[PDB]
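Trainee: Questions regarding the structure given below will be posed in turn.
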Amino acid sequence: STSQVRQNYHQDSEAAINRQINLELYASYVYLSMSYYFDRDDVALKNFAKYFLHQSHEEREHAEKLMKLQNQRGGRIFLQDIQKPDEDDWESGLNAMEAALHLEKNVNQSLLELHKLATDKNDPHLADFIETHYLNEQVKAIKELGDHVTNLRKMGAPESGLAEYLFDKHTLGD
Amino acid sequence: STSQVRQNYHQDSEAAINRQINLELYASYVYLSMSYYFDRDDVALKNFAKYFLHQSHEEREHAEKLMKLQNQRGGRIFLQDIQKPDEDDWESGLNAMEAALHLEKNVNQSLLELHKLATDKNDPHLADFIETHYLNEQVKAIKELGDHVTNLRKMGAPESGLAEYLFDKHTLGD
Amino acid sequence: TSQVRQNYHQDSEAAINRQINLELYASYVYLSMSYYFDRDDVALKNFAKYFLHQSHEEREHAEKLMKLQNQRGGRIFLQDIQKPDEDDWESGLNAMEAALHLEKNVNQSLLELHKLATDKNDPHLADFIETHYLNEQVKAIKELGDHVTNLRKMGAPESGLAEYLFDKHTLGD
Amino acid sequence: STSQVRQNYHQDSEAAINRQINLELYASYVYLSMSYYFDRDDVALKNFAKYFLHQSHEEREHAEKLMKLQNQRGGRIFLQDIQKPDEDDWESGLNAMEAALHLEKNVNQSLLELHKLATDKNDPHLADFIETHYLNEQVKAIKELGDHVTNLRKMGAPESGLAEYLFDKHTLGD
Amino acid sequence: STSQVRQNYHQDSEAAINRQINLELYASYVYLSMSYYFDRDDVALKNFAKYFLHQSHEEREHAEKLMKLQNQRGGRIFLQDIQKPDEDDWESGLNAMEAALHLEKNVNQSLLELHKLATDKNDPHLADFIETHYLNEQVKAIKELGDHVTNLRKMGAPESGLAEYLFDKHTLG
Ligand SMILES: [Fe+3]
Ligand SMILES: [Fe+3]
Ligand SMILES: [Fe+3]
Ligand SMILES: [Fe+3]
Ligand SMILES: [Fe+3]
Ligand code: NA
Ligand code: NA
Ligand code: NA
Ligand code: NA
C-alpha cells in the first residue's frame, strides 16, 4: 500500500512537511496567546490584539495549506502535540513585536531547510510550492515586524507607555 | 542561423520542448478518444464525455503554450505524428479514469525530466516556466483523478452500472 | 450491431472514420502555420491568429463527425495524425496558397463522402454533409482565394511591405 | 551592525543587487534618450517616442523594485553614477530597436548571472524574486523587440522612410 | 545643419537647457535615494518614503518637460552622467528635509539664472516657459519644505524619535 498519487515525493520531505505543519500550528498558537495578552484590562491595547489575532489565523491557513499539499502529493498526515508558547505574559508591545520577529525567523529557517531538502531530492514542485506560498510571505512578515520594532524603539518604548498607546492607534489601527 | 532572440537556451532544451509538445498533443488525443467513447449509445454517460472533452481541450492549450515558449526563446518548432491512443474501447468509467491517471503520471514524469534538463543546463527561466504552468497543474490533475478512482471503486464500479451512473450525475454533473 | 443503427452502411462508417482523421490533419496543418507566423523572424501576429482560428474550427469539424458516428451507431476508430508536409511555410502568400490547396483536397474528400451517401441511399448522411461541410468548404475556398489574390496584387512575397499591410488591414479586422 | 531582518542574505548577493539597480537605471536612461530622439522635429515619429518613453518608465520601476528587495532582505542600497547612453543620435527606428534589443539582452545575462549567484549561495527567495519579476519580463521584451526588427526590416527600413512611418502608426500606434 | 523650427533660440540657451535637464535628473536621483532610505527596516518611516518618492517622480517629469522644450525650439538634447547623491545615509527625517530644502534652493538658483539668460538673449517664449512651469513650482516647494523643518524642529526632532513618527503620520500622512 503506497498512494496512487505519489510521484517523486521523497519520505524525508514527507516527514519535513509533517514537522512544518506542527511548526505552523505552533506559530498560530503563539499568536493566539499574544493577542489575548493585549486584551488584558491591565494591558488594554486593542489593535495589538487584533494584529496578532490576524497573524494567528494566517498561520492556521499556512498549516492547513501544508496539510493540503501532503494529501495532494500522497503523503500521510501525522499530527503531534502543539507545544505551548514559551510565555503567557509578554511584558510589552515592544517585547511582543521582538518575540514575534524571532518566531518568524525560526519558521523562516525551517522553511529554508525544507526548500533545501526539496532541491536536494530534486522535487521542483515542492520547492516551487515553498517559494510561492511561504518564502516571500516570511520575508514580508520579518520586514514588517522589523519596521514595527524600529518605530516602537524610536518612540521611547517600552519605558514610554505613551509610545505604545500612540503606536497602537496610528500604525496598528490602519 | 541562430535566432536573434536566443540567449542561454541550450539545444537539448529545444529538442526537449519539441518532445514535450508531441506528448501533450498525444495526451489530448487520448482524452478526445475517451470523451466520445462515453458518447456511444451503449455507454451513454454524457458527463464522463464532457469531463474528458474538457481535459482534451486543456491538453491542447498545454501543447500550444509549449509552442509559444519555443518561439519566445528562439527555438524552432518541429512537429511529429500524433500516434493514436492505445485503445479504441475504454472499458468503463472507472477504467477510463484509471487510464487517465496513468497517462497524467507519465506526462508529469516527462515534465520532471524536462526540469532536470533545464537546471543542469542552468536555464532558470525554462525551469520557472515549467514550475508555474505545468508542475502544479499535473499534481492537481493526478490528485483529482485519484479521488475519482477511489470514489468509483468504493461505490462498486465497474461491477454496478448504478455506481458509474450516479457518479456521472453527482460528481461530474456539478 | 448497434440498437440505434438503421440504414447506415459499413462503408459509410469507415468513410466517416477517414474523414475524422482528415479533419484532424487539417487542424494540425493550421496549428503549424499559425506558430510559424509567431516566429520572431516572421512576426505576423494576425496571420498567426487567422490560421490558429481555422485549426480550432477544423478541430470542431472533426468532433461533429465523431458525434455523427455515435449518433448513427457507427464506431469511432482513430488513426495517427500524420505530420504536416512542412515545418517552414516560407511566406504569408505561400501559407495561404497551401491552405487553399488543403481546403480543396478536404472538399474533394467531402464531395466523395456525399457521393457514397447518395449511392447508398442515406439521405440523412447526405443532408448532414450538405448542411455542416459543403458550403463551409465553399466559403473557405473562396475566402482563401480572395486572400491569395490580394497578396499577389500587393506584391507578395517579394514585397515584405505587402504582407505587413495585408496582415494589418485584412486579417486585423 | 547587522540588520534585524537579515537572514540567509550573502554579502555577494547584496553587492550584486546594488549593481543591478544601477543597470536598470542605466537602461531607463538609454530609453529616455531614445524617446526624445523620435520627438525631434527632423525625425518626428510620435509612437516610437511614446513606445520608448514607456520602456524607460518600466525600467525605472525595475530599479525601484530591486531597491525594495534590498531593504526587505536587510541589505543597504549604494547608488552610483548613471552613465550616459553611448549615443545622442539613434539614426533610425530600426537602429533604435536593434540597440534596444542588444540592451535588453545584456540586462538578461546580467539577471541570469544574479540567478546563478542566488542558487550558489542557496538563496531560494532571491532566486524566486528574479524568476517571477524579471526573467520572463526580459524574455518577453526580447521577443517583442525581435518581432519589431523583423517587420521593420521586411518593410524596407531604414532606407524606406515610408516603412518607419507605417510601422509607427500600424504597430506602435495600436 | 540647423533646425527647420529654430527661431530666436540662442545656443547658450540651448546649452543651458541641456544643463538644466541634467540637474533635474540629479534632483530626481537624490529624492529616489532619500525615499528608499526611509524604507530601511531600521528607519521605517513609510510616509517619509512616499513623500520623497513623489518628489523624485515629479523631478523626472520636470526633466522630461525640459527635453520636450529643447525639441520644440529646435535645440538638440545632449545628456550627461547623473552623478550620485552626496550621501547614502540621510541620518534623520529632519536632516532629509533640510537637505531637500537645500537641494530645491540650488535648483531654484539654476532656474533663476536660466531665466536671466533667456531675458538677456531676448527669448520671451523661453522666459515665459520658465516662469509658468518652474519658478512658482520652486517657490511652493521651498515654502513647503521650510514648513516641514520648522514643525519637525519645533516638535523636537531629531532627538525625539516620537516626533518624526508623529510627523510622518499627521503631516505627511
Ligand atoms: Fe508562517
Ligand atoms: Fe499536460
Ligand atoms: Fe473543414
Ligand atoms: Fe528590466
Ligand atoms: Fe525641479
Ligand atoms: Na523556482
Ligand atoms: Na438540404
Ligand atoms: Na439544409
Ligand atoms: Na496603410
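Using Swiss-Prot numbers, chain D covers 5-178, in order.
The backbone N, Cα and C atoms fix where each Cβ goes, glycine too.
From Swiss-Prot, for reference:
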BINDING   D:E28, D:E63, D:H66  Fe cation 1 binding site
BINDING   D:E63, D:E108, D:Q142  Fe cation 2 binding site
MUTAGEN   D:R23 to A  Abrogates interaction with NCOA4. Fails to localize to punctate lysosomal structures
MUTAGEN   D:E28 to A  Reduces iron binding and oxidation rate; when associated with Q-87
MUTAGEN   D:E108 to A  No effect on iron binding but the oxidation rate is severely reduced; when associated with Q-87
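Could you place these features in context, so I can see how deep they sit and what lies close by?
Mentor: Following the DSSP three-state reduction, the secondary structure of D:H66 (Fe cation 1 binding site) is helix. For D:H66 (Fe cation 1 binding site), the Cβ neighbour count at a 10 Å cut-off comes to 22, with all displayed protein chains included.
Of all Cβ atoms in the shown protein chains, 24 besides its own fall within 10 Å of the Cβ of D:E63 (Fe cation 1 binding site).
The secondary structure of D:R23 (mutagenesis position), as reduced to three states from DSSP, is helical. The Cβ neighbour count for D:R23 (mutagenesis position), using a 10 Å radius over every protein chain in view, is 15.
D:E28 (mutagenesis position) falls within a helical segment according to DSSP.
Long-range neighbours of D:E108 (mutagenesis position) (same chain, six or more residues apart, CB within less than 8 Å of its CB): D:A31, D:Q142, D:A145, D:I146, D:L149. DSSP assigns D:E108 (mutagenesis position) to a helical segment in the three-state reduction.
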Trainee: With an 8 Å cut-off on Cβ distance to the D:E28, D:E63, D:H66 Cβ center, who else from the chain surrounds the Fe cation 1 site?
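Mentor: Apart from D:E28, D:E63, D:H66, the close residues are D:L27, D:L29, D:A31, D:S32, D:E62, D:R64, D:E65, D:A67, D:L70, D:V111.
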Trainee: Can you check what DSSP calls D:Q142 (Fe cation 2 binding site), collapsed to helix, strand or coil?
Mentor: helix
Trainee: Excluding D:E63, D:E108, D:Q142 themselves, which residues in that chain have a Cβ inside 8 Å of the centre of the Cβ atoms defining the Fe cation 2 site?
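Mentor: Neighbours within 8 Å of the Cβ centroid, excluding D:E63, D:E108, D:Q142: D:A31, D:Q59, D:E62, D:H66, D:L107, D:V111, D:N112, D:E141, D:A145, D:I146.
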Trainee: How long is the line from the C-alpha of D:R23 (mutagenesis position) to the C-alpha of D:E63 (Fe cation 1 binding site), rounded to the nearest angstrom?
Mentor: 14
Trainee: Cβ-Cβ under 8 Å from D:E28 (mutagenesis position), same chain, 6 or more residues apart: which ones?
Mentor: D:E63, D:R64, D:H66, D:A67, D:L70, D:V111
